[PDB]
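Let me begin by presenting the structure, written as structure tokens, before commenting on it.
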Amino acid sequence: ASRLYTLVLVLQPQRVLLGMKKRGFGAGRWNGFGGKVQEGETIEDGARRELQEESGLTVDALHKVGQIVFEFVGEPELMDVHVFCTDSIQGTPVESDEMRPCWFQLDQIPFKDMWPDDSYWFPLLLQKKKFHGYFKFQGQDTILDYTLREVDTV
Ligand SMILES: CNc1cc(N2CCN(C)CC2)nc(N)n1
């Protein structure tokens, strides 16, 4: 049994948009925008919804760039995260209750203030390669196992 989640990265030629998570799961870390996929919406619609709720942004087209599965030791549910990317966004990003948005130069990505797994798969994102990842966590800071591979179809 797994649960569907979304993650959205706004990636422009010289900069990537991140949000500082202000509360809840992963608070204190920069991340793409996203959340639970609801009953009654597609994964992509959920990704769009969460981008809007967390940054105020809307987008023309979302592209599937990755899938990452997470196991947390002791938790029955696997987290099945669908990672999306876009270059063209609509609007200017604004702070929400969940997220404080900020643009980062591509050589200044704040990996030490991101989920540890990002250090592994974020380069593949930047290199415009599609990927499948799996990460086993003990708590929120320690990766016990992982796999990472490029794919042709996400
Ligand atoms: C557990 N490792 C994670 C989780 C994570 N999450 C959890 C699920 N989504 C809401 C998006 C944010 N994002 C990254 N970059 N790494």
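Quick note: numbers on chain A are straight from Swiss-Prot, i.e. 3-156, in order.
Including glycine, each Cβ sits where the backbone N, Cα and C put it.
According to Swiss-Prot, the feature 2-oxo-dATP binding site maps to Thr8, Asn33, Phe35, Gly36, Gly37, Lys38, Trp117, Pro118, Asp119, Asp120, an assignment based on experimental evidence. Sequence-distant contacts of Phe35 (2-oxo-dATP binding site), defined as residues of its own chain at least six apart whose C-beta falls under 8 angstroms from its C-beta, comprise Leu9, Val10, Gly21, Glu52, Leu53, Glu56, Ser57, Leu59, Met101.
Annotation note: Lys23 (8-oxo-dGMP binding site) sits in a strand segment as assigned by DSSP. What Swiss-Prot records for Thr8, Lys23, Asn33, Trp117, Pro118, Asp119, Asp120 is 8-oxo-dGMP binding site, and it gives experimental evidence as the kind of evidence.
Under the heading Mg(2+) 1 binding site, Swiss-Prot lists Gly36, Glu56, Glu100, citing similarity to another entry as support. In the three-state DSSP classification, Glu56 (Mg(2+) 1 binding site) falls within a helix. Here the Cβ of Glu56 (Mg(2+) 1 binding site) has 25 other Cβ atoms within 10 Å, regardless of which shown protein chain they belong to.
The domain 'Nudix hydrolase' annotation in Swiss-Prot covers 3-132.
For the mutagenesis result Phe27 to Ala, the note given in Swiss-Prot is Reduces 2-oxo-dATPase and 8-oxo-dGTPase activities. Listed in sequence order, the residues of the same chain lying 6 or more apart from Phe27 (mutagenesis position) and placing their CB within less than 8 Å of its CB: none are present.
One mutagenesis experiment catalogued in Swiss-Prot, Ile45 to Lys, is accompanied by this note: Loss of activity. Neighbours of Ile45 (mutagenesis position), defined as other CB atoms within 10 A of its CB across all chains, total 16.
The annotation that Swiss-Prot gives for the mutagenesis experiment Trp117 to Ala reads: Greatly reduces or abolishes 2-oxo-dATPase and 8-oxo-dGTPase activities. The number of other CB atoms found within 10 A of the CB of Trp117 (mutagenesis position), across every protein chain shown, is 23.
According to its DSSP assignment, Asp120 (mutagenesis position) is helical. According to Swiss-Prot, the experimentally introduced change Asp120 to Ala or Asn is described as follows: Mildly decreased 2-oxo-dATPase activity, nearly abolishes 8-oxo-dGTPase activity.
Quoted from Swiss-Prot, the note on the mutagenesis of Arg151 to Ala is: Reduces 2-oxo-dATPase and 8-oxo-dGTPase activities and increases thermolability. Here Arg151 (mutagenesis position) comes close to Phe133, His134, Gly135: these same-chain residues lie at least six apart in sequence, with C-beta atoms under 8 angstroms from its C-beta.
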Sort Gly37 (2-oxo-dATP binding site) into helix, strand or coil using the DSSP assignment. strand
For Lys23 (8-oxo-dGMP binding site), nearby residues of its own chain (Cβ under 8 Å, 6 or more apart in sequence): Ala29, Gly30, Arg31, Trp32, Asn33, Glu100, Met101
In chain order, residues whose C-beta lies under 8 angstroms from the C-beta of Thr8 (2-oxo-dATP binding site), counting only those at least six residues away in the same chain, are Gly36, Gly37, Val39, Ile45, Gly48, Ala49, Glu52, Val83, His84, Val85, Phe86
Please check each of the recorded positions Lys23, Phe35, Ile45, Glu56, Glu100, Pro118 and report the ones with a CB atom less than 6 Å from an atom of ligand 1, ordered along the sequence. none
Just how many other Cβ atoms lie inside 10 Å of the Cβ on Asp120 (mutagenesis position)? 21
Around the Cβ of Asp119 (2-oxo-dATP binding site), how many other Cβ atoms lie within 10 Å? Please give the count over every shown protein chain. 19
